[PDB]
There are 2 protein chains.
Amino acid sequence: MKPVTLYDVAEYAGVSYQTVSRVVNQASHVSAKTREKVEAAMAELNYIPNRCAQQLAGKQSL
Amino acid sequence: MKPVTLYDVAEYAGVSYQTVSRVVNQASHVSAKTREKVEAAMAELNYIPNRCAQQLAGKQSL
DNA sequence: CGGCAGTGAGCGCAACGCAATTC
DNA sequence: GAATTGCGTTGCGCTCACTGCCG
């Protein structure tokens with residue numbers, strides 16, 4: 001009925017959303033405490049980068 | 001890559017971006033004389049009406 | 001006044017930047 | 001002392017749909 005959404009992982013992790021997807025995107029100065037939770041959320045809901053809102057968001061390819 | 005979307009094909013045909021997409025969704029009364037014209041222009045300019053954008057667009061599923 | 005096109009807005013993830021604050 | 005948090009949006013194509021543009 002309903003697939004996965006980044007917003008779900010954000011709320012499950014209890015973080016500012018940005019910190020979640022940045023771990024699989026380009027995490028740099030993220031505290032171990034912060035990544036600890038977001039990893040749990042990403043693995044819990046199974047976060048798969050879908051090809052839809054990626055091209056549209058303004059990627060290097062439409 | 002060239003960001004030629006329904007916005008660029010509009011001016012090229014002398015219309016808006018709705019006449020262009022008109023044939024992509026249903027292809028109803030497209031001016032009656034510009035139905036095949038836009039379709040041809042699409043193939044000519046190698047215009048690609050996305051792949052997943054039209055899905056998240058006009059969802060109306062909520 | 002009537003046909004038929006055009007604009008408007010929303011959906012989703014992704015990214016920028018410098019200093020104060022917390023660990 | 002050095003890590004680390006953030007903010008908050010747009011915005012893009014693309015859709016529908018009603019309403020206005022041009023006649």
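We read in the header that solution NMR was used to get this structure.
Cβ coordinates are placed from backbone N, Cα and C, and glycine is handled just like the others.
B:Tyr17 to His appears in Swiss-Prot as a published mutagenesis result, with the remark: Broadening of specificity. The Cβ of B:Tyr17 (mutagenesis position) lies under 8 Å from the Cβ of B:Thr5, B:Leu6, B:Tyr7, B:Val9, B:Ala10, each of which sits 6+ residues away along the same chain.
Among the sequence features in Swiss-Prot, the mutagenesis site B:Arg22 to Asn is noted as follows: Recognizes an operator variant. The Cβ neighbour count for B:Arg22 (mutagenesis position), using a 10 Å radius and every protein chain shown, is 20. Under the DSSP three-state reduction, B:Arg22 (mutagenesis position) is assigned to helix.
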